[PDB]
Amino acid sequence: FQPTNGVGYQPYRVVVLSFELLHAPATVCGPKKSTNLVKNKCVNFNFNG
Amino acid sequence: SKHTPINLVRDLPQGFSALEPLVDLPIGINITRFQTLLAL
Ligand SMILES: *[C@@H]1O[C@H](CO)[C@@H](O)[C@H](O)[C@H]1NC(C)=O
Ligand SMILES: *[C@@H]1O[C@H](CO)[C@@H](O)[C@H](O)[C@H]1NC(C)=O
C-alpha cells in the first residue's frame, strides 16, 4: 500500500449502522427542531407529541 | 417509590401515602422471577 493509493486499492472505512425495529424498545423520533414559544394567541401547539 | 418516617415496626404504618414514579427504563425484556439482596 501507499499513503496516496488510488480509488479501488486504498483503504475503505465502512460503518454499517443498522436500523432495527422489533420487540426491543422503539425510541424513534422525527426531524423536529425547536421553535419559539408564543402566548396569548390562538396557535397550533405540540408539546411532547 | 416513596419514603416516609414511621413509628411501627412489627406492623405496617397507619396512614395513606401515594408513591411517585422514579424510573421508567425501557428494558424491553420479560421477567418471571426476582430476588432481593442483603448486606451482612
Ligand atoms: C417472555 O417469554 C416470551 C414467550 O414465552 C418470549 O417471547 C419473550 O422472549 C420473553 N420476553 C422478552 C421481552 O424477552
Ligand atoms: C451488622 O448488623 C447486623 C446485625 O445482625 C448483621 O449484619 C451483623 O450481625 C452485624 N455485624 C457485622 C455485619 O459484622
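By the numbers in Swiss-Prot, the shown part of chain B spans 205-244.
Method on record in the header is electron microscopy, 3.0 Å.
The backbone N, Cα and C atoms fix where each Cβ goes, and this holds for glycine too.
According to DSSP, B:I210 (variant position) is assigned to coil rather than to any helix or strand. If you take the C-beta of B:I210 (variant position) and look for same-chain residues 6 or more apart in sequence within under 8 angstroms, you find B:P217. Annotation of the natural variant B:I210 to V in Swiss-Prot: In strain: Omicron/BA.2.75; the original residue is retained in the structure shown.
The note that Swiss-Prot attaches to the natural variant B:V213 to G is: In strain: Omicron/BA.2, Omicron/BA.2.12.1, Omicron/BA.2.75, Omicron/BA.4, Omicron/BA.5, Omicron/BQ.1.1. Sequence-distant neighbours of B:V213 (variant position) (same chain, 6+ residues apart, CB-CB distance under 8 A): none.
Looking at Swiss-Prot, the entry for natural variant B:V213 to E says: In strain: Omicron/XBB.1.5, Omicron/EG.5.1.
Counting every protein chain shown, the Cβ of B:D215 (variant position) has 7 other Cβ atoms within 10 Å. B:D215 (variant position) falls outside any helix or strand according to DSSP and counts as coil. Natural sequence variation is annotated in Swiss-Prot for B:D215 to G, with the remark: In strain: Beta/B.1.351.
The Cβ of B:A222 (variant position) lies under 8 Å from the Cβ of B:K206, each of these being in the same chain and 6 or more residues away along the sequence. What Swiss-Prot says about the natural variant B:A222 to V is this: In strain: 20A.EU1.
The Cβ of B:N234 (mutagenesis position) lies under 8 Å from no Cβ of any same-chain residue at least six residues away in sequence. One entry in Swiss-Prot concerns the mutagenesis experiment B:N234 to Q. Its note says: Increased resistance to neutralizing antibodies.
Under 6 Å, Cβ to nearest atom of ligand 1: this is the test, and of the recorded positions B:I210, B:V213, B:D215, B:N234 it is passed by B:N234.
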